[PDB]
Amino acid sequence: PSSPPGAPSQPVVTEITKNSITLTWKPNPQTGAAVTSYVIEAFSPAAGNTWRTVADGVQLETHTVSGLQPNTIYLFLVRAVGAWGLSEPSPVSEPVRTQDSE
Amino acid sequence: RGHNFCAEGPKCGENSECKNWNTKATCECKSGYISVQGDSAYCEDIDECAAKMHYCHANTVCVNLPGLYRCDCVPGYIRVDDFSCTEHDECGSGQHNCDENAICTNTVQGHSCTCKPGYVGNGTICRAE
Ligand SMILES: *[C@@H]1O[C@H](CO)[C@@H](O)[C@H](O)[C@H]1NC(C)=O
Ligand SMILES: [Ca+2]
């Protein structure tokens, strides 16, 4: 067996501020390669046409992405990391907007 | 502070970092490095591009780096994320029928259309909630 882990589940937004979003997800339930950490990627239609890697070496299944812009649409996906590399992407999260800065 | 165990003499190797704990020094490999033979005092670069590795994904050429790696696009391909590229920028060429209020994102297979927040639909059509 020399394969990466399975793809995690769709990340769920659990909390929103004007500069941060908190996400949670689960490892792939199918028996497979062991997960050693997670990678988080973010997309915004106002921030370029590629996904930006916003966190890596994430040990937990919950993490807060900070340094975001107010009143902005973000989408997120997670990859699982293992001995032989990265999983394919999880499903993309439902889009959310950060809170406004009033 | 505590005693500087690291300053007593050489301990950790070239790609390793000495840390003072309460009672002893310890060695940890630098980021992106791994023990050569089970001893974290002596580390070597992880080769993320070695055979059977899958750090880089579709339509990329893996480039190994000291402590890192990079996934370059196959010539002619356009980036989706750090790990994958795609043949065409379908979103930027009009090769899509996304709703006016749907977000277009390139994928390895083509593109997706996602209704923006507050709207419902399958991305080809979106209606306010
Ligand atoms: C979205 O719905 C329309 C009709 O409501 C349909 O013609 C189109 O194929 C659908 N697109 C997807 C991706 O399901
Ligand atoms: Ca490397």
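The chain as shown is numbered from 1 upward.
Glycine is no exception: its Cβ is also placed from the backbone N, Cα and C atoms.
Per Swiss-Prot, domain 'Fibronectin type-III 1' is recorded for A:7-101.
Within its own chain, A:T53 (mutagenesis position) has A:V39, A:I40, A:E41 as residues 6 or more apart in sequence whose C-beta sits under 8 angstroms from its own. Recorded in Swiss-Prot as a mutagenesis result, A:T53 to A (Swiss-Prot position 604) carries the remark: Decreases binding to NELL2.
Under its mutagenesis annotations, Swiss-Prot gives A:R79 to A (Swiss-Prot position 630) the following note: Abolishes binding to NELL2. DSSP assigns A:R79 (mutagenesis position) to a strand in the three-state reduction. Counting every protein chain shown, 26 other Cβ atoms lie within 10 Å of the Cβ of A:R79 (mutagenesis position).
Per Swiss-Prot, mutagenesis A:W84 to A (Swiss-Prot position 635) is noted as: Does not affect binding to NELL2. The Cβ of A:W84 (mutagenesis position) lies under 8 Å from the Cβ of A:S2, A:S3, A:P4, A:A33, each of which sits 6+ residues away along the same chain. Annotation note: A:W84 (mutagenesis position) sits in a coil segment as assigned by DSSP.
Other C-beta atoms found within 10 angstroms of the C-beta of A:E88 (mutagenesis position) number 19, with every protein chain shown included. Swiss-Prot documents A:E88 to A (Swiss-Prot position 639) as a published mutagenesis change and attaches the note Does not affect binding to NELL2.
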Structural state census, the domain 'Fibronectin type-III 1' (A:7-101) (DSSP three-state): 0 helix, 41 strand, 54 coil
Rounded to the nearest Å - Cα separation of A:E88 (mutagenesis position) and A:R79 (mutagenesis position): 6
